[PDB]
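Shown next, in structure tokens, is the structure this report addresses.
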Amino acid sequence: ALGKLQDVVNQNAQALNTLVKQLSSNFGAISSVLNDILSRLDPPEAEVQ
Amino acid sequence: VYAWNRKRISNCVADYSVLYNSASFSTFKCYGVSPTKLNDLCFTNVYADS
Amino acid sequence: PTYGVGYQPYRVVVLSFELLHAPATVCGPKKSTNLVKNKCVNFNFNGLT
């Protein structure tokens, strides 16, 4: 019966979870970790990624 | 070149900057990591294909 | 020895780092410091910044 309100809960939560899981994407970079990129590359090369 | 020697390097401390300032290396192209940062990193294995 | 500059032998060494950091065994000099707990610190645990 409360599927209406719950679906709202499960849609907000799902959107947030996708947003969080999009932090683990390279998007073409060498890594998805800014700290790894920064610790591995000098700034002129790092900025590109 | 057709029979290039591969040496696996592990369980040691590598002074990459030392090697860097050792001779006249006409090419030091480091892809994916900058040479000056090589001292701040730990690698699982180093393969030296010569 | 009388060959052209572009035809002379170059000794090429390719260093291939297997970058996983989990069983990290090759490291730089990077003198370690003492561990600091229960305090906001900038850590460098085995290459993991």
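By Swiss-Prot numbering, chain C shows 499-547, in order.
Placed from the backbone N, Cα and C atoms, the Cβ positions cover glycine too.
Features as listed in Swiss-Prot:
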type    : residues    : note
MUTAGEN : C:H519 to P : Increased resistance to human covalescent sera neutralization
VARIANT : C:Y505 to H : In strain: Omicron/BA.1, Omicron/BA.2, Omicron/BA.2.12.1, Omicron/BA.2.75, Omicron/BA.4, Omicron/BA.5, Omicron/BQ.1.1, Omicron/XBB.1.5, Omicron/EG.5.1
VARIANT : C:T547 to K : In strain: Omicron/BA.1
* Against chain A, with Cβ pairs under 8 Å, which of the recorded positions C:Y505, C:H519, C:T547 show up? Give them in sequence order, please. => C:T547
* Would you mind listing, in sequence order, the residues at least six apart from C:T547 (variant position) in the same chain with a Cβ closer than 8 Å to its Cβ? => C:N540, C:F541
* How many neighbouring Cβ atoms, not counting its own, are there within 10 Å of the Cβ of C:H519 (mutagenesis position)? -> 15
* **C:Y505 (variant position) - helix vs strand vs coil (DSSP)** => helix
* Structure fact -> A correct count of other C-beta atoms within 10 Å of the C-beta of C:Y505 (variant position) gives 7
* To do: Determine, from DSSP, whether C:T547 (variant position) sits in helix, strand or coil.
  => coil
* Between C:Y505 (variant position) and C:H519 (mutagenesis position), how far is it from one CA atom to the other, in Å? -> 40
